[PDB]
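Structure first, then comments.
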Amino acid sequence: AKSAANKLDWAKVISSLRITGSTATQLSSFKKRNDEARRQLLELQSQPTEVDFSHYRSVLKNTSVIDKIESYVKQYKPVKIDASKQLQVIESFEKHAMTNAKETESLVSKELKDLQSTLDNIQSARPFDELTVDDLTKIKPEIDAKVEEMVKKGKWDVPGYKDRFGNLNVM
Amino acid sequence: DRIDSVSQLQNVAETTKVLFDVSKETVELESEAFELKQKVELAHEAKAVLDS
Amino acid sequence: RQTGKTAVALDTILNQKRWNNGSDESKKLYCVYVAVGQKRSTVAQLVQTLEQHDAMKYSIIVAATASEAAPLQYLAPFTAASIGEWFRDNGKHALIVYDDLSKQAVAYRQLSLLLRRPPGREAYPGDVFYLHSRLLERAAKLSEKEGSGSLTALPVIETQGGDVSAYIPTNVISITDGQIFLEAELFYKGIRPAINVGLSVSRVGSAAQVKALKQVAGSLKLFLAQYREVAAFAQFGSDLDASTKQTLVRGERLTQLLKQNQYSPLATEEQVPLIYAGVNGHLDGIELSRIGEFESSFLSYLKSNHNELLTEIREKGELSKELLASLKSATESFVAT
Amino acid sequence: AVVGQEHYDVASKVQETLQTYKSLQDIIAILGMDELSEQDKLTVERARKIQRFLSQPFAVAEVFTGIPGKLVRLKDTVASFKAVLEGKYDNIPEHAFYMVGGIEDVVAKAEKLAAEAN
Ligand SMILES: Nc1ncnc2c1ncn2[C@@H]1O[C@H](COP(=O)(O)OP(=O)(O)O)[C@@H](O)[C@H]1O
Ligand SMILES: [Mg+2]
């Protein structure tokens, strides 16, 4: 029954080459591993937790104490009940995780839809040799703002302009 | 390349749902193991004392 | 001396608790220890150690103390052989470890040298070879007509300064169906079983081995030949090329893997994944010293949601192609982490 | 089980270094330290340091050593040899480990040799 849970956990781990740099996710992984290892060790080493009064008592002849310890064990059979205390704080962690997951997937879905729209537009709406400069100015007023700002400043240089564009300078 | 990178968030939430659930679930389900530990220790002490 | 002879005898002794606690008598293997020449304190250590690891119930201790008369030391292995023959003739399988037996040899030398019998070589009597051979030959695998019982012998020889080429050592080696050599050289070199793969040879390689461990992928079969090659081109030999570097790395990682802590019998269902990992994913180990913890982590990995593979290789015995693919996938997943 | 898995590991690594040293003695005499790689050279130097450190003055042998005897506690010596095995005292000359007790005595002798003698 446990195979599916850790199978999907390590499937997420195999997906986790990209979220590297996490602090306690791997720490929580070794915590789960240590706890389940202690589980199986205690369950394997646990001999039948009862005195075999039929034989393991009959071998002792002058006990005078087997009855006392057996009565003590029988009186202490309900050693303690399970601690099912966590019913809201764990729910709080889950509601935070649900909120994060839903906002994440909304962001992802809208981003992929946007980027297929982007590639579809770029495929057949790319005026490499016929783009209008007036169209470029109208699309983005930021380049206009930059141009007037640098014109009124007097610094006619445009830093990083000979890096990719040649000069063919006769000088 | 950004498209290829974002392709991998498509189904991470669905798996990490059960991941985050069962993580805390299994971490807190060791309460019965903790309750069994004291009973096992008592049994070990009983067997050792009658062996004595 | 003190190179792990009685130690490996003890791990062989203790590993049988996995099957002796069951019900299949055909897999139960009752144990008979021969403490001839050992001191009483060592025998007490032995019996308490067997008591702790739920092993005294199926083991038999025949103690011939050094303080006890030399005829008792001479006779105790024979009587323990008869005890094991009782199990062998009744359809049961018995493992008798003739631990020491060099103390029995010297005790019989004493017997002859005060019985007025003239000695042979290095004052040993004539029939130390006949004695050892007659005692050991009682250990055999009976046929189905005789009940299909078996009696397994694990004799010991205490060599003097690693002198394998001595009368008693080579004599007993000529009797036993192979020998297990341990020297202090590998013991201090790190090999904890101190298994000298060179002079340790078994007379039945393919047979008397788990099917999952014998050949399955082929490399597990010429494992011994690969170890001999690694010894033949060890660090003393010139590192020829990338192939030679890979072979040297493979050998070093493999001898790193073989080290096993005392009183830790590691079952075949867990041995097979480790031996397989010594052929694929072995070379990229992060430092040789870390393979010790890597082995424990790989066992833990095989325990978690891979116990299906462990029980499959434990029960079926053979490894299928899909099983090999699953083991390869698990090894790759672990080495990735 | 009896030792504690820490002193046991220290002893095991000491045996490792000493066994490697003895195995390489033959080619050390024939060829020398240069032929060994950096790991083998470091191992040989460390093993020489441990073997020198094994020397301990005895109170019943002061007339022979000329140095007062030292009684090193088990925890002291296991900690000292653990520190040596990690290479924390590789720069210290091997002669500083000669006729000393704990690692503090090793440091003291190294300082005396480096300052008063040199
Ligand atoms: N895994 C191991 N295998 C072999 N020897 C070990 C192991 N772990 C520790 N030892 C040490 O090696 C020694 C083995 O020597 P032993 O088998 O007693 O030979 P002998 O009985 O001839 O003295 C033991 O004293 C033990 O302290
Ligand atoms: Mg022994």
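Note that chain C carries Swiss-Prot numbering, so the residues on display, from first to last, are 208-544.
Looking at the header, which is where the method is noted, we find electron microscopy, 3.5 Å.
In case you wondered, yes, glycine gets a Cβ from its N, Cα and C as well.
These come from Swiss-Prot:
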MUTAGEN   C:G291 to D  In ATP1-2; growth-defect
MUTAGEN   C:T383 to I  In ATP1-1; growth-defect
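Under DSSP, C:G291 (mutagenesis position) is assigned to a helix (H, G or I) in the three-state scheme. For C:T383 (mutagenesis position), applying a Cβ distance below 8 Å and a minimum sequence separation of six or more within one chain yields C:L343, C:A360, C:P362. Just so you know, the Cβ of C:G291 (mutagenesis position) picks up 28 other Cβ atoms within 10 Å once every protein chain is counted.
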